[PDB]
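To start, the structure itself, in structure tokens.
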Amino acid sequence: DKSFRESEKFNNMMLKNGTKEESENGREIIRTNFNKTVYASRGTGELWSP
Amino acid sequence: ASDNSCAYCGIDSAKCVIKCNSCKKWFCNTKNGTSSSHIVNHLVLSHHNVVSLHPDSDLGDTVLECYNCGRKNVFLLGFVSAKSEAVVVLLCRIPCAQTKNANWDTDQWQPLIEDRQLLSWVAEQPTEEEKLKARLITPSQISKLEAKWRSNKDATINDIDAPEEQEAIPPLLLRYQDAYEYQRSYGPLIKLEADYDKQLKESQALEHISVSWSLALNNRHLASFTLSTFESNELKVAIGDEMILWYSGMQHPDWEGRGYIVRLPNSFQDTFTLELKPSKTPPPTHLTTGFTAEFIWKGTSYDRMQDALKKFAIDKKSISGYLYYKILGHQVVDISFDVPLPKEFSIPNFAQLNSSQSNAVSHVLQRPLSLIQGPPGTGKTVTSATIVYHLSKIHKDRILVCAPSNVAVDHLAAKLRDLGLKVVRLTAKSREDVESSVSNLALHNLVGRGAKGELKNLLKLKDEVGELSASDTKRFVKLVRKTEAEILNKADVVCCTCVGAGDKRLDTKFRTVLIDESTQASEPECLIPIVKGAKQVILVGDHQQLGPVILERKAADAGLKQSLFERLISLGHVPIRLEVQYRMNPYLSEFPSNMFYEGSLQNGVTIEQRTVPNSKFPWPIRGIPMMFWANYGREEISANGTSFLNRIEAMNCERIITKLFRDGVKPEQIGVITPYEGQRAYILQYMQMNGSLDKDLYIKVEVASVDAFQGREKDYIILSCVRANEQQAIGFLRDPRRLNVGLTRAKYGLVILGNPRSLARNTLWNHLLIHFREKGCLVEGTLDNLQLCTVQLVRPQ
Amino acid sequence: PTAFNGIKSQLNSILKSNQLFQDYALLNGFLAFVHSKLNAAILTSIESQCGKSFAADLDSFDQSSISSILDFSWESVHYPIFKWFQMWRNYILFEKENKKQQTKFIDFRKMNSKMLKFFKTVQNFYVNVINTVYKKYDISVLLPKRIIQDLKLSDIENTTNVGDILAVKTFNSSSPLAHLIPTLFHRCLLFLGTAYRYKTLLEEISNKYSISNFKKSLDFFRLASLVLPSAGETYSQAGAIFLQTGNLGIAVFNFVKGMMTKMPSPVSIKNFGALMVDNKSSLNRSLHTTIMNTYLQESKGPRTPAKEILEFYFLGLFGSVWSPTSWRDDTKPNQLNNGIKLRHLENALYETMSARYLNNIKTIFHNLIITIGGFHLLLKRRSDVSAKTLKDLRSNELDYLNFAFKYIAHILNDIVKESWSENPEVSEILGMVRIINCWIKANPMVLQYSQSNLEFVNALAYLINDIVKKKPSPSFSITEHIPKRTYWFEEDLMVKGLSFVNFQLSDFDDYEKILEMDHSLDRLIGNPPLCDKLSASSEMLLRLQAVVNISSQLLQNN
RNA sequence: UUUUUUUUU
């Protein structure tokens, strides 16, 4: 799916742009700066009307 | 078929048909195919209240009216057996049947409606061949055919047969493919809700009202008009609503006057006060009758969140990628933040945090979203204040705090001001004239006080005259917009309602947002402030208390009652619970914690702290402030037409009130809560009439419904089950949430009244009965001479 | 009762309703309610009694309120609930139908669960009463410390204020509270012990019970009787306990001790009459069955059955002499209704106790106590004018006197004469002679009858001669000075409060002397401080001095 | 076989 592709690309680039860590629960956790942000891709689609 | 025949089954017998006064139709009294008689069915479905008997019937062509006062609402009247034999006197339920009079004993007074059916002597039952000859009709067709009398008055069973479109609205989804699907799924429900709220409010035109004129402190004319108690109680009006007060007649030409409400009917006055906006046309202060008030419906509540959905579905820079892909519910690897943790979580000169709230504060500063679930009395307010203050100190940015309730926003703003941060309160334009405890934090107050130069002269001219020139008005709006922008840019935190985030004045995108008691609001109401460019959203709320009241019934069925907090928890988010309570006695605490909280909740207060010494109240077990006083009365119908009330529970509650008063408890420590509104009303006038001691000492007691008493606490609270019917039907109390929100209101002592037999069928009330009985609290009889009640509570398998 | 009557009827309805078979929670809450209000009433009664000053008249002190409250609590709530329990086990255990025993087993399991719950509740009620009265008030001066530790009151920390420390002496009858707390503790121990014995009956599936199962109840009844000796109702309960386990001589001693107390127990009289007057009573047939079972075992058994011969053959002699009509055959008055000859049975006793006195002396001592109480309960039996001199005695009581003095002279000649010197540790050997002489001196008419009896007089003279000749102590001699002790012996306690010694053994003139010096209450119950605990040898010499003095005083006018 | 409350340019 196009949404799935956007999700995978966003996750991969988030993995690339951050530093790796291990949390208290054991889930792999990425530490990233507050001042740097990523906006997810939108695409196009049809919009419902009143 | 004769005109006298029933409109539902067509029975021609005049000993069973009865004429409705409002719609001029005849109705039978049988229960064929329905749980109730048809006449009351039509009365409640069409709001009708007045009925007239057949001329040929045993009583004759008469209209059922009250003897003493003359009311015509059939739901009130009832027969009283006069002391003289074979004499029947018509009296309404109140105050005629309760004001003692020597000409008849009122203790045998019975409602004209029993078991949802009129009395046989007033209207006899049809004979069996007459029943078999009448056409059968199920309640489904009853409601369907009733639905179209409001449009055409000639509809019959074969007339309509209408396949009106009833499009199956798509049920809400958990994980949407994109923002477009989310918007498409949500839209229709919101359209229906807006349309029907507008429909209901616009139908409340108040006509031929007697208006009394007066001058307020700000030189604004006050239009104070009195209304009937039934209409005023049915009026769902808040302080600050806007309507049109227009008069049309010979005495004075057509006029239109708009303004807000600054006072509402209460226990002291039943006067609606209308502060009129200053207008070029002066109000006719010489007029007192003939005025008509029409409420100005406003779709701004819905259009704003429509704009919010537009922003979510269109703008890329509306929401950060992580919170976007979490709101859509898509799988995303967990993300942390590079923020230095504070040395000590607790703040000096303020509340000291325990381990649980320390965990809550610690785990919240590192993640972009999390959910905090707070049992009542724990004090979520201090946790929210600490989180806001520490995040603001960490990032030094503008912070947004929102909550569906205006009083809750006021409380959080006062608390945040107690921390020394800079707090600005965004008051609604209609609410700008409404006083509050944080009125000094009002943004309008801020611009008015911090006005300088031309701005003072413009504000003074606007206040003195009321209206300005077009050029002056444009300078004024531009300059106040400039000042507001400076204030907001200078302000550390911004206070606005969850619906106030749709205002255009909040043009600036906000990054740090606190949403408080999110469950109390629906999902769009919490999505309003989240699409304004935020990267860290923190949601506070508890999903075991009352949430959103959705008037639309298809919307509530489809899922509009499911708040964002509930959806996120259902997604897989595990909240952080605070496991200590500081309000109610451990005996008062053992049940709700065990049933709703899995027993994990712990008591932060001791038994002695929640124990009043030398208490002379006859509790069944000394040391256990909880009892179940069983009453075997029968429930009735109030003047509304859909509520219920019980007189036996009213007298018993008044007795308990007096008994607690002789124990020394002040009225401010005792309140009464009733799950039904008409019961609350009856309790109110019964207390104000039959007060054994001074009536003032009773009127100071606050009485309100369960839903209107959410988020508050009292030393003593009395619970009334009311429901007492032969069919053992309880109604809307089947949800455990309503029971949960009710018990925790009381700090020291809890008193429960009602009929244990009706409640015994419900499993939840069955376990409440088990817990009350096993602790030696299930009693019966007079409070002075309480013995245990031995009704069989366990159903024999 | 004007306030407690409804709950008595309320409890009655619940048993009749049979709702407790399904809903035990009803019973539990009902019990909580009654426990709450009875505790409140007890507390109000005690606080009302405490508020009165010492100057108030003794007649204005209502001592019986709490006693009535607690008797109502047992006999009207606890005992009826136990009775319902008992009928319930009776129904399920004795269900004559052919239903599977597994269902009865699960019902039995439900019995144990619920009755452990109920007994735990009742024991909590009583123990809470005890602990509360120990907490708000000081009881050290009035109760022995042994009762305090045996009730585990020592671990209960005392929260009484210094100003709340009541200054009441050991035996100041002016202070009302010197009696209500003793009665309260005595009846609490009474009802706790009844709870334990009843629970023991409950837990055992079969109807066969052994002495080893009622140990705790026996202990609690022991402290109960120690708390208040002047309550024959305590002794009757222990008598029943020994009744159902088949120990009968100790049982009859218990019932007699119960009825001739200062306050007589009607149930003890009824029980004794059932064993002794009502021939139709099943307990009398139990006695008859076991007595000729003992005869069969003596005749055919491989060994001489010493213990139960000594006990039940003695019971047979006591019957045949005390109530001649119901046991001796109308055709043959010389044999029991079971056909057992009286002379053979009596000689069997003589040989048996002369041979095995040392292993069963306690049973013989109980035989002595029953024998001496028999004459008093016989002259109490008189519906005519009570006897005052020997002339008014009828033939039956003269025969009883002859047999009793025969027994006394025999065993004084055969047991004390040979075993006093060899066995200093056996205090009963000399305490028995002390009892014999104290009883002969407390009643003038037996004393006058004794001087006419050659056997008893010569036996006493022989015993005096042997004691003098053996010369137990160098300074031992016949002196008129009454020996004094610092406490009371075991015979004083076990014969305390009984009228045939005028409720106290007066062979020592030290009661006031014991009272004036410390630990008097503890020393009165034979538990002095370890410093004053003399050796059993010194005890035997003091008993010897008292015995020889009183015996010489008796034989001066023989 | 359901009647209660929140919000509002």
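Chain B is numbered as in Swiss-Prot, which gives 57-853 for the residues shown.
Header entry for method reads electron microscopy, 3.6 Å.
Placement of Cβ uses the backbone N, Cα and C atoms for every residue, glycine included.
The Cβ neighbour count for B:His94 (Zn(2+) 1 binding site), using a 10 Å radius and every protein chain shown, is 23. Sequence annotations record features per position, and here Swiss-Prot assigns Zn(2+) 1 binding site to B:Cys62, B:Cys65, B:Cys84, B:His94.
On its own chain, B:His104 (Zn(2+) 2 binding site) has B:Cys76, B:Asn77, B:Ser78, B:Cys79, B:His98 as residues at least 6 apart in sequence with a Cβ closer than 8 Å to its own Cβ. Marked as Zn(2+) 2 binding site by Swiss-Prot on the basis of sequence analysis: B:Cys76, B:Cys79, B:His98, B:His104.
Sequence annotations record features per position, and here Swiss-Prot assigns Zn(2+) 3 binding site to B:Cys122, B:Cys125, B:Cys148, B:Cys152 based on sequence analysis. Sequence-distant neighbours of B:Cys122 (Zn(2+) 3 binding site): residues of the same chain at least 6 apart with a C-beta under 8 Å from its C-beta are B:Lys128, B:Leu132, B:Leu133, B:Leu146, B:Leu147, B:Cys148, B:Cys152.
Less than 8 angstroms from the CB of B:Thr434 (ATP binding site) sit B:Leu634, B:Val636, B:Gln637, B:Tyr638, each of them six or more residues away in the same chain. What Swiss-Prot lists as ATP binding site is B:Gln413, B:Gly433, B:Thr434, B:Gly435, B:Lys436, B:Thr437, B:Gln601, B:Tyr638, B:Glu769.
Cβ neighbours within 10 Å of B:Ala484 (mutagenesis position), excluding its own Cβ and spanning all shown chains: 16. As a published mutagenesis entry, B:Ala484 to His appears in Swiss-Prot alongside the note: Decreases binding to substrate.
Sequence-distant contacts (6 or more apart, same chain, Cβ under 8 Å) of B:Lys485 (mutagenesis position) do not exist in this structure. Record note (Swiss-Prot) on the mutagenesis of B:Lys485 to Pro: Decreases binding to substrate.
According to Swiss-Prot, the experimentally introduced change B:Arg487 to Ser is described as follows: Decreases binding to substrate. Within the same chain, residues at least 6 positions away in sequence whose Cβ sits under 8 Å from that of B:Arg487 (mutagenesis position) are B:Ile295, B:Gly296, B:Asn462.
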Top Cα neighbour of B:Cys84 (Zn(2+) 1 binding site) in the set of recorded positions B:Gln413, B:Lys436, B:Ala484, B:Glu769: B:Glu769
Neighbourhood of B:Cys125 (Zn(2+) 3 binding site) by C-beta distance under 8 A, where only residues 6 or more apart in the same chain count: B:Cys148, B:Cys152
Largest tally of Cβ atoms lying within 10 Å of a Cβ, found at which of the binding-site residues B:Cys65, B:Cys79, B:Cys84: B:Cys84
Top Cα neighbour of B:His94 (Zn(2+) 1 binding site) in the set of recorded positions B:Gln413, B:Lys436, B:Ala484, B:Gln601, B:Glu769: B:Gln601
Spatial separation of B:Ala484 (mutagenesis position) from B:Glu769 (ATP binding site) - C-alpha basis, Å: 28
Neighbourhood of B:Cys62 (Zn(2+) 1 binding site) by C-beta distance under 8 A, where only residues 6 or more apart in the same chain count: B:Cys72, B:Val73, B:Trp82, B:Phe83, B:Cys84, B:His94, B:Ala190
Cβ atoms near B:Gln601 (ATP binding site) (within 10 Å, other residues, all chains): 20
Cα-Cα distance linking B:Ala484 (mutagenesis position) and B:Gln413 (ATP binding site), given in Å to the nearest integer: 33
Secondary structure of B:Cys148 (Zn(2+) 3 binding site) (DSSP, helix/strand/coil): strand
For B:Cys76 (Zn(2+) 2 binding site): DSSP state (helix, strand, coil): strand
Other same-chain residues whose Cβ falls within 8 Å of the Cβ centroid of B:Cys76, B:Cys79, B:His98, B:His104, the recorded Zn(2+) 2 site, in sequence order: B:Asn77, B:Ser78, B:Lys81, B:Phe83, B:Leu99, B:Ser102, B:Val107
